[PDB]
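Dumping the structure here so I can ask a few things about it.
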Number of protein chains: 2
Amino acid sequence: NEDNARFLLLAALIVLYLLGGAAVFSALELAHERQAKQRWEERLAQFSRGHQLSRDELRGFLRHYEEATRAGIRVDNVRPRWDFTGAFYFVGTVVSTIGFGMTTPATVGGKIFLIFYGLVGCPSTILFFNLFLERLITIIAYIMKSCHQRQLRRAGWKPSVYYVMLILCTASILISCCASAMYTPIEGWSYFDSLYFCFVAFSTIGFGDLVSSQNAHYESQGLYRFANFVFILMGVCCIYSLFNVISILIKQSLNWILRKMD
Amino acid sequence: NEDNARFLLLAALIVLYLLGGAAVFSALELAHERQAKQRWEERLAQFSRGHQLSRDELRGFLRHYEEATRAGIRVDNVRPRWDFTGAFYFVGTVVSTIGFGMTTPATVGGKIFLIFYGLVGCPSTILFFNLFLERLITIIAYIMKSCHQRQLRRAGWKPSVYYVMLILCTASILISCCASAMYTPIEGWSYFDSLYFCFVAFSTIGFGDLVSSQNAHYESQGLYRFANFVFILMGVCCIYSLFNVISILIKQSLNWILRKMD
Ligand SMILES: CCCCC/C=C\C/C=C\CCCCCCCC(=O)O
Ligand SMILES: CCCCC/C=C\C/C=C\CCCCCCCC(=O)O
Ligand SMILES: CCCCCCCCCCCCCCCC
Ligand SMILES: CCCCCCCCCCCCCCCC
Ligand SMILES: CCCCCCCCCCCC
Ligand SMILES: CCCCCCCCCCCC
Ligand SMILES: CCCCCCCCCCCC
Ligand SMILES: CCCCCCCCCCCC
Ligand SMILES: CCCCCCCCCCCC
Ligand SMILES: CCCCCCCCCCCC
Ligand SMILES: CCCCCCCC
Ligand SMILES: CCCCCCCC
Ligand SMILES: CCCCCCCC
Ligand SMILES: CCCCCCCC
Ligand SMILES: CCCCCCCC
Ligand SMILES: CCCCCCCC
Ligand SMILES: CCCCCCCC
Ligand SMILES: CCCCCCCC
Ligand SMILES: CCCCCC
Ligand SMILES: CCCCCC
Ligand SMILES: CCCCCC
Ligand SMILES: CCCCCC
Ligand SMILES: CCCCCC
Ligand SMILES: CCCCCC
Ligand SMILES: CCCCCC
Ligand SMILES: CCCCCC
Ligand SMILES: CCCCCC
Ligand SMILES: CCCCCC
Ligand SMILES: CCCCCC
Ligand SMILES: CCCCCC
Ligand SMILES: CCCCCC
Ligand SMILES: CCCCCC
Ligand SMILES: [K+]
Ligand SMILES: [K+]
Ligand SMILES: [K+]
Ligand SMILES: [K+]
């Protein structure tokens, strides 16, 4: 009866969390959304009046442009999709569950293979992340044991969950700052935008509003792609481990809550 | 030295998998991409000639349209973002790490809160999925014990990983087929497109090319949203559990191959 109680309590807490978050986000974003819509409508009306076109013709043109954009066309010299490098980027975003969406299959055959590829590939990445976490814990224990032994001259050393969480948080912060230091100059982004993109990509949410390495010519462009790959990989690993540790802590907190209640 | 060997072997296998997948996807998609780009270019050239519009004017108009679309505008009628139910949909896609991207924060304050909200919410959903998996295993064991006891008239009953994987696969197939039973007449999609969307959403990849339940008016629109919520929740749970079980099986296969290599 304890497991059922914990399950029910977690469900109720998550529901309340969702309701509160929805309220807050609406309060923050509604006015900006309305203002943007009004500005776009004014621009469209002015353009239509200037060149004495028709609303239907512009509607058809915009529909064609939306189809082209789904195809992969953009307005600023984007890199080609579905070349070998683009395909590599797409598969990397698929196996990790990020799914930016800047490149998606468009033909029958490219969707079946996507299903099978993801089905056989996502578990492998999850297993890789788990193995990395285990290796990190072992190395931390070894370092602590060695440091204590060396300082004495003046296995059972597994660190607690709290220290592992602190270490993962520090590593994530450092990786995000280092990645942003490179994204900001190469891209036309601000530092805060770089941090926001780093968090969105590392957590595997992948909205797709900001995507890196999509500007065709990128000066060097040889080391830049390798650096982007390395940074995304490390960030994903660190954030995945941090989320799992935080989940363990939340589970302990829920038991404590249940135990206190009586 | 065994753990390091398994780690290295998994890394090499994943790298080969990525290379092969990239090659296959490029081979499948490059011709379609080129044809679509050519068709869009022809359409744009034809439109420009007919109305005597300069290409810079059309470029500016399309840039404005891309800015507007980034705020939620579409050629077809779509439900508003950030009123109260768009916010609920957004938070649901955020906590589950799906990230469709049809709704994204656009203001400072809506991005900081997004970071903190995700940081505190994703671990809760992961814990909920793990608890669900444990409950499912317990119920399966109880059912098997009861069935065996009944068949006798003529704890240690937990099923093996193989049977749990088979059950999860069957449940996922049934849920996907039932969900696609709708989403075909309500969304005007083909059945295969419905299955593709179900897999993309359930796995938490969330490309965003196909998003459900946003067409402004949706007939009832009261039960439809509830049904969409329930279907997505169940699919996400089942696919998450299936991925974890498959990862365990892959780990066993790796240990066996390592033992085979001596
Ligand atoms: C060497 C370690 C092997 C393990 C690989 C495991 C998982 C891969 C997961 C995610 C990769 C992040 C996306 C890379 C994007 C390529 C960028 C570019 O090309 O511009
Ligand atoms: C009662 C169980 C509580 C636990 C819920 C936990 C996590 C929620 C995760 C995913 C739900 C995503 C569905 C998207 C919302 C659709 C709403 C709509 O179409 O408008
Ligand atoms: C969305 C889930 C919210 C998580 C609720 C956190 C509960 C806080 C309890 C903190 C005390 C538990 C730690 C042990 C105290 C000795
Ligand atoms: C993306 C990497 C996938 C690697 C899958 C490895 C498959 C190995 C098959 C081995 C089958 C025998 C194992 C079961 C015997 C105990
Ligand atoms: C144009 C060069 C792109 C480089 C990205 C591919 C190489 C990384 C995969 C191999 C890592 C061991
Ligand atoms: C204009 C030169 C930009 C090149 C950026 C170099 C990126 C490599 C950093 C180190 C890789 C880990
Ligand atoms: C003996 C130790 C060397 C092999 C372990 C390294 C495998 C990962 C290297 C790349 C970082 C993900
Ligand atoms: C217990 C489930 C709580 C969430 C219900 C909200 C979704 C229904 C939307 C109805 C809007 C007309
Ligand atoms: C006319 C459109 C009616 C569609 C309503 C959907 C009914 C689904 C309810 C069951 C939820 C699991
Ligand atoms: C005894 C009842 C406790 C469990 C009820 C929780 C119902 C939530 C269903 C969510 C399944 C994905
Ligand atoms: C038309 C190519 C078919 C690709 C699907 C392969 C599934 C194993
Ligand atoms: C025993 C060596 C473990 C490898 C750790 C690598 C972390 C970047
Ligand atoms: C840590 C990488 C620093 C890159 C600086 C780029 C300056 C043009
Ligand atoms: C000019 C391309 C350099 C690629 C670096 C790869 C390092 C293993
Ligand atoms: C303008 C109000 C922003 C509040 C940010 C939320 C901090 C947790
Ligand atoms: C005793 C188990 C009850 C909860 C399981 C519900 C599965 C849908
Ligand atoms: C389980 C859903 C049944 C099909 C609903 C759509 C009927 C037009
Ligand atoms: C008319 C609104 C119906 C809402 C579904 C019931 C929620 C339990
Ligand atoms: C946490 C309380 C929810 C508020 C609903 C508007
Ligand atoms: C957490 C309650 C939301 C307050 C903003 C209206
Ligand atoms: C967390 C409270 C934010 C209030 C939005 C105006
Ligand atoms: C551009 C081809 C890259 C080769 C990968 C080793
Ligand atoms: C068009 C055939 C679809 C096959 C289902 C996997
Ligand atoms: C005690 C500090 C060790 C950190 C391991 C990365
Ligand atoms: C089996 C690896 C060969 C590389 C093919 C491009
Ligand atoms: C061995 C995987 C396939 C290699 C093709 C680039
Ligand atoms: C599975 C390897 C693909 C080679 C054809 C491009
Ligand atoms: C592994 C090689 C397959 C070739 C596909 C065209
Ligand atoms: C393995 C699939 C081959 C693709 C042929 C175009
Ligand atoms: C407008 C919908 C209200 C939801 C409260 C449960
Ligand atoms: C979380 C960093 C704050 C950014 C201020 C613009
Ligand atoms: C035969 C066992 C059935 C379990 C499915 C919930
Ligand atoms: K994800
Ligand atoms: K996504
Ligand atoms: K995702
Ligand atoms: K996305």
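Since chain A takes its numbers from Swiss-Prot, the residues it shows come out as 14-167, 188-295.
For this deposited structure, the header notes the method as electron microscopy, 2.7 Å.
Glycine is no exception: its Cβ is also placed from the backbone N, Cα and C atoms.
Checked Swiss-Prot, it gives:
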BINDING   A:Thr110, A:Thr237  K(+) 4 binding site
BINDING   A:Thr110, A:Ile111, A:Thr237, A:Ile238  K(+) 1 binding site
BINDING   A:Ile111, A:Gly112, A:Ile238, A:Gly239  K(+) 2 binding site
BINDING   A:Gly112, A:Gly239, A:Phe240  K(+) 3 binding site
MUTAGEN   A:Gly112 to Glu  Acts as a dominant negative when it assembles with wild-type KCNK13 or KCNK12 subunits, abolishing K(+) flux
MUTAGEN   A:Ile139 to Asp  Increases channel basal activity. Increases the current amplitude. Confers nonlinear I-V relationship, with currents that saturate upon strong membrane depolarization; when associated with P-136
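Structural setting of the listed features?
Under a cutoff of 8 A between CB atoms, and with a sequence separation of 6+ in the same chain, the neighbours of A:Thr237 (K(+) 4 binding site) are A:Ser109, A:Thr110, A:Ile111, A:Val269, A:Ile272, A:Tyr273.
Neighbour density for A:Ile111 (K(+) 1 binding site): within 10 A of its CB lie 25 other CB atoms from the protein chains shown.
For the recorded site, A:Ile111 (K(+) 1 binding site), the DSSP three-state label reads coil.
For A:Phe240 (K(+) 3 binding site), the number of other Cβ atoms no farther than 10 Å from its own Cβ, over all displayed protein chains, is 27.
Counted within 10 Å of its Cβ, the other Cβ atoms near A:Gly112 (mutagenesis position) come to 28, all protein chains included.
Note on A:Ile139 (mutagenesis position): other Cβ atoms within 10 Å of its Cβ, all shown chains, come to 21. The secondary structure of A:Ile139 (mutagenesis position), as reduced to three states from DSSP, is helical.
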If one measures from the C-alpha of A:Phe240 (K(+) 3 binding site) to the C-alpha of A:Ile139 (mutagenesis position), what distance in angstrom results, rounded to a whole number?
21
Long-range same-chain neighbours of A:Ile238 (K(+) 1 binding site), Cβ under 8 Å, sequence gap at least 6?
A:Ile111
Fewest other CB within 10 angstroms, which one of the binding-site residues A:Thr110, A:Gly239?
A:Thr110
Need one number: the Cα separation in whole Å between A:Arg167 and A:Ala188 across the 20 missing residues.
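Spelled out: 20 residues absent, and the flanking Cα atoms 23 Å apart.
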C-alpha of A:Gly239 (K(+) 2 binding site) to C-alpha of A:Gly112 (mutagenesis position): distance in Å?
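Rounded to the nearest whole number, the Cα-Cα distance is 6 Å.
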